[PDB]
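Just below is one structure, and these are the notes that go with it.
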Amino acid sequence: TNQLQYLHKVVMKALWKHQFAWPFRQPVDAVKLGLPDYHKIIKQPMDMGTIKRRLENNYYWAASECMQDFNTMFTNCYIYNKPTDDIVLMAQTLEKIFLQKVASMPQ
Amino acid sequence: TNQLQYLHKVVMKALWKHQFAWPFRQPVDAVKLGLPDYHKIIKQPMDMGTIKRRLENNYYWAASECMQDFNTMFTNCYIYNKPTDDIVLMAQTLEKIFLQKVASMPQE
Ligand SMILES: Cc1nnc2n1-c1ccc(-c3cnn(C)c3)cc1[C@H](Nc1ccc(Cl)cc1)CC2
Ligand SMILES: Cc1nnc2n1-c1ccc(-c3cnn(C)c3)cc1[C@H](Nc1ccc(Cl)cc1)CC2
């Protein structure tokens, strides 16, 4: 759809190259990070690599479905990490760009 | 603006009357709730009452400003509360409606 192309080529492109984006470009690897509680706390993991693949393989039926995945990725970050962790500030910054760009999504 | 009317008549109307909205209709009251660390963790409190008042009083200059306030309100909840707190599920339910409606907001 027009909106899904916008989420792909405008929103995600902006978020993907951001300097705070690197932790979000692939799934959280709890083994490599030594976080054995991650998947006990976060039951719906999400990341931009997954969203991007879904956009490219036409997995989404509506823009809102893709926006829901972005939201899950951000709220997973807030739920799991300590308030004082840098990753929380990084997610907040990216999330604000997400909403800013979503406000201009063609309708 | 066209977008701000939409946020007011479609988004806020939908969230304000929701059965899970009541904890979000007023600022978090850390005395009433016995939460002496709340304002040490959450530096930008936000709530639906405030957003609703800002919409009514033409406080916002752009729709993204109003959307950021909704976002801050939900994010505060995810950051402050324990993962297993019911209020997190309530916030998630309301935010999904927020995103669903925002997906159809006018473009200008
Ligand atoms: C997003 C997100 N949400 N929850 C978490 N993650 C996350 C995803 C990836 C990486 C990582 C580390 N290395 N690589 C190649 C990737 C580290 C984290 C977090 N830890 C963290 C994040 C940023 C910094 Cl600067 C230091 C530690 C803890 C788990
Ligand atoms: C939003 C939000 N973000 N952080 C918090 N809040 C929040 C706002 C209002 C009320 C409240 C309680 N009573 N009144 C009249 C109002 C309770 C809470 C949370 N506590 C809570 C929430 C739901 C349930 Cl079912 C039980 C306890 C903890 C603090």
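Here Swiss-Prot sets the residue numbers for chain A, with the shown residues being 76-182 in order.
Heads up, header says this was done by X-ray crystallography, 1.9 Å.
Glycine is no exception: its Cβ is also placed from the backbone N, Cα and C atoms.
Database features (Swiss-Prot):
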- A:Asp112, A:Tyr155, A:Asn156, A:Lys157, A:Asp160, A:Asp161: protein binding site (BINDING)
- A:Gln78 to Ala: Loss of homodimerization (MUTAGEN)
- A:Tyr113 to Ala: Abolished binding to histone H4 acetylated at 'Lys-12' (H4K12ac) (MUTAGEN)
- A:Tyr153 to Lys: Loss of homodimerization (MUTAGEN)
- A:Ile154 to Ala: Partial loss of homodimerization; when associated with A-182. Abolished binding to histone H4 acetylated at 'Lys-12' (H4K12ac) (MUTAGEN)
- A:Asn156 to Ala: Abolished binding to histone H4 acetylated at 'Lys-12' (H4K12ac). Abolished binding to histone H4 acetyl-methylated (MUTAGEN)
- A:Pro158 to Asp: Abolished binding to histone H4 acetylated at 'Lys-12' (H4K12ac) (MUTAGEN)
- A:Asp160 to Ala: Abolished binding to histone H4 acetylated at 'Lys-12' (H4K12ac) (MUTAGEN)
- A:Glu170 to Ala: Loss of homodimerization (MUTAGEN)
- A:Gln182 to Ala: Partial loss of homodimerization; when associated with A-154 (MUTAGEN)
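Mapped onto this structure are the features recorded in Swiss-Prot.
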residue	record	Cβ within 10 Å
A:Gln78	mutagenesis position	20
A:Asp112	protein binding site	10
A:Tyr153	mutagenesis position	24
A:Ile154	mutagenesis position	19
A:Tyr155	protein binding site	20
A:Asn156	mutagenesis position	16
A:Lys157	protein binding site	9
A:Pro158	mutagenesis position	16
A:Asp160	mutagenesis position	14
A:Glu170	mutagenesis position	23
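A:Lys157 (protein binding site) sits 17 Å from A:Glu170 (mutagenesis position), counting Cα to Cα. Cα spacing between A:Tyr153 (mutagenesis position) and A:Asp160 (mutagenesis position): 10 Å, rounded to the nearest whole number. Cα-Cα distance from A:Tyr155 (protein binding site) to A:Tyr113 (mutagenesis position): 7 Å (rounded to the nearest whole number).
Shown are the recorded positions A:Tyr113, A:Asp161; of these, the residue with the fewest other Cβ atoms within 10 Å is A:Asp161.
Distance between Cα atoms for A:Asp160 (mutagenesis position) and A:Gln182 (mutagenesis position): 37 Å, as a whole number. For A:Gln182 (mutagenesis position), the same-chain residues lying six or more positions away in sequence with a CB closer than 8 A to its CB are A:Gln78.
Filtering A:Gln78, A:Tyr155, A:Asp161 by Cβ distance to ligand 1 (under 6 A) retains the following recorded positions: A:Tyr155, A:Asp161.
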